[PDB]
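Taking it in order: structure first as structure tokens, then the write-up.
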Amino acid sequence: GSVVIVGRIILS
Amino acid sequence: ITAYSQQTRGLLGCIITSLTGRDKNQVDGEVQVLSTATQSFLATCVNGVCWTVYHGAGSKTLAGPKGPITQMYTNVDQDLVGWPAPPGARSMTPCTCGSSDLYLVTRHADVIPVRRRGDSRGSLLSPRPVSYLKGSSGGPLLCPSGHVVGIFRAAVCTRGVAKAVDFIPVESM
Ligand SMILES: *[C@](O)(C(=O)O)[C@@H](CC(F)F)NC(=O)[C@@H](CC(C)C)NC(=O)[C@@]1(Cc2ccsc2C(=O)O)Cc2ccccc2N1
């Protein structure tokens, strides 16, 4: 099935 | 450069979202942590496209607020795929200040120094276990000013230690 976004990285 | 991560899903929800294609979570940040059944990798948002490695995503859709997002860019030879970035992702800008000490952002949101070696090759400035890089394909290689020069493709390693990375130049995007 689909690729799923399971989290993120925030850049500073 | 600093980074921190934020998980947004667990296992059951990943599974079901994959089958539905329908992602109603609010998206944010520069770098998405992706998963299929088989694997987990990253995507860097650069100019309103979420990019990632073809050996990870294959030709699959990306679950979105309205259902599956079709790839807008699919290059099997450059090992590059791109989806229209979900609303909320923070889009990076491609570097051009042309620096050569670079920064790899991993899945664990560490930020490891990489010495640019050629168009799309780098040497790690201090060895990491390769295990530690696993799951980081698609991640951004940043220059000192926060712009993107590429996305991690492949680690070159012996006896379990990653010495060099291979990357896809932003150029190619
Ligand atoms: C990315 O997909 C991810 O895991 O998020 C990285 C993984 C990580 F760096 F290892 N890319 C890959 O894992 C590979 C996919 C290829 C089609 C390019 N390949 C490699 O990075 C490679 C190193 C490595 C990964 C797992 S075991 C291992 C190793 O070098 O023993 C696998 C490989 C096989 C043969 C020749 C070179 C490589 N490089």
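The numbering of chain B matches Swiss-Prot: 1029-1201, in order.
Per the header of the entry, the method used was X-ray crystallography, 2.3 Å.
Here the Cβ of each residue, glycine as well, is placed from N, Cα and C on the backbone.
Counting every protein chain shown, 15 other Cβ atoms lie within 10 Å of the Cβ of B:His1083 (mutagenesis position). Swiss-Prot lists B:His1083 (among others) with the feature active site, charge relay system, giving sequence analysis as the kind of evidence.
The annotation active site, charge relay system is assigned in Swiss-Prot to B:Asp1107 (among others). Taking Cβ-Cβ distances under 8 Å and a sequence separation of 6 or more, the neighbours of B:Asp1107 (mutagenesis position) in its chain are B:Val1081, B:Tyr1082, B:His1083, B:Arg1181, B:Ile1196. Classification of B:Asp1107 (mutagenesis position) by DSSP places it in coil, neither helical nor stranded.
Classification of B:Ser1165 (mutagenesis position) by DSSP places it in coil, neither helical nor stranded. The number of other CB atoms found within 10 A of the CB of B:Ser1165 (mutagenesis position), across every protein chain shown, is 25. Sequence annotations record features per position, and here Swiss-Prot assigns active site, charge relay system to B:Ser1165 (among others).
Annotation comment: Swiss-Prot describes B:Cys1123, B:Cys1125, B:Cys1171, B:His1175 as Zn(2+) 1 binding site. Every protein chain considered, the tally of other Cβ atoms within 10 Å of the Cβ of B:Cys1123 (mutagenesis position) stands at 19.
DSSP assigns B:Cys1042 (mutagenesis position) to a helix. Annotation for B:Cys1042 (mutagenesis position): same-chain Cβ neighbours under 8 Å, separated by at least 6 residues, are B:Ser1063. Annotation of the published mutagenesis B:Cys1042 to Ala in Swiss-Prot: No effect on zinc-binding by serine protease NS3; the original residue is retained in the structure shown.
Among the mutagenesis results in Swiss-Prot, B:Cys1073 to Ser has the note: No effect on zinc-binding by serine protease NS3. The residue drawn here is the original one. According to its DSSP assignment, B:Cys1073 (mutagenesis position) is in a strand. Counting every protein chain shown, the number of other Cβ atoms lying within 10 Å of the Cβ of B:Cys1073 (mutagenesis position) is 25.
For B:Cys1078 (mutagenesis position), applying a Cβ distance below 8 Å and a minimum sequence separation of six or more within one chain yields B:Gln1060, B:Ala1071, B:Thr1072, B:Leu1090, B:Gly1110, B:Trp1111, B:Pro1112, B:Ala1113, B:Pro1114, B:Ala1117. Looking at Swiss-Prot, you'll find the mutagenesis B:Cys1078 to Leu noted as follows: No effect on zinc-binding by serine protease NS3.
Here the residue is the original one, while Swiss-Prot reports the published mutagenesis B:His1083 to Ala with the comment Complete loss of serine protease NS3 activity. No effect on zinc-binding by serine protease NS3. Secondary structure at B:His1083 (mutagenesis position), taken from DSSP and collapsed to helix, strand or coil, is helix.
Annotation of the published mutagenesis B:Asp1107 to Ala in Swiss-Prot: Complete loss of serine protease NS3 activity; the original residue is retained in the structure shown.
Under the DSSP three-state reduction, B:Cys1123 (mutagenesis position) is assigned to coil, being neither helix nor strand. B:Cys1123 to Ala appears in Swiss-Prot as a published mutagenesis result, with the remark: Reduced protease NS2 and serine protease NS3 activities.
The 10 Å shell around the Cβ of B:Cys1125 (mutagenesis position) contains 10 further Cβ atoms across the protein chains shown. For the published mutagenesis B:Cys1125 to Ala, Swiss-Prot gives the following note: Reduced protease NS2 and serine protease NS3 activities.
A mutagenesis experiment is reported in Swiss-Prot for this position, B:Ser1165 to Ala, and the note states: Complete loss of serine protease NS3 activity. No effect on zinc-binding by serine protease NS3.
B:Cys1171 (mutagenesis position) falls outside any helix or strand according to DSSP and counts as coil. Record note (Swiss-Prot), mutagenesis B:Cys1171 to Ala: Reduced protease NS2 and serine protease NS3 activities. The unchanged residue is displayed.
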Setting B:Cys1123, B:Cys1125, B:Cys1171, B:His1175 aside, what same-chain residues sit with their Cβ within 8 Å of the center of the Cβ atoms that define the Zn(2+) 1 site, listed in sequence order?
B:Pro1122, B:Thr1124, B:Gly1126, B:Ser1127, B:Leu1170, B:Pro1172, B:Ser1173, B:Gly1174, B:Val1176, B:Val1177
For B:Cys1125 (mutagenesis position), find which of the recorded positions B:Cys1073, B:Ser1165, B:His1175 come within 10 Å, Cα to Cα.
B:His1175
Out of the mutagenesis positions B:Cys1042, B:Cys1073, B:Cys1123, B:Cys1125, B:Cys1171, which are near chain A, with a C-beta less than 8 A away from one of its C-betas?
B:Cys1042
Where does B:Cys1078 (mutagenesis position) sit by DSSP, helix, strand or coil?
strand
Nearest to B:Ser1165 (mutagenesis position) by Cα, among B:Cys1073, B:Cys1123, B:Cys1171, B:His1175 (recorded positions)?
B:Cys1073
Relative to ligand 1, which of the recorded positions B:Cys1078, B:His1083, B:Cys1125, B:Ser1165, B:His1175 have a Cβ found under 6 Å from one of its atoms?
B:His1083, B:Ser1165
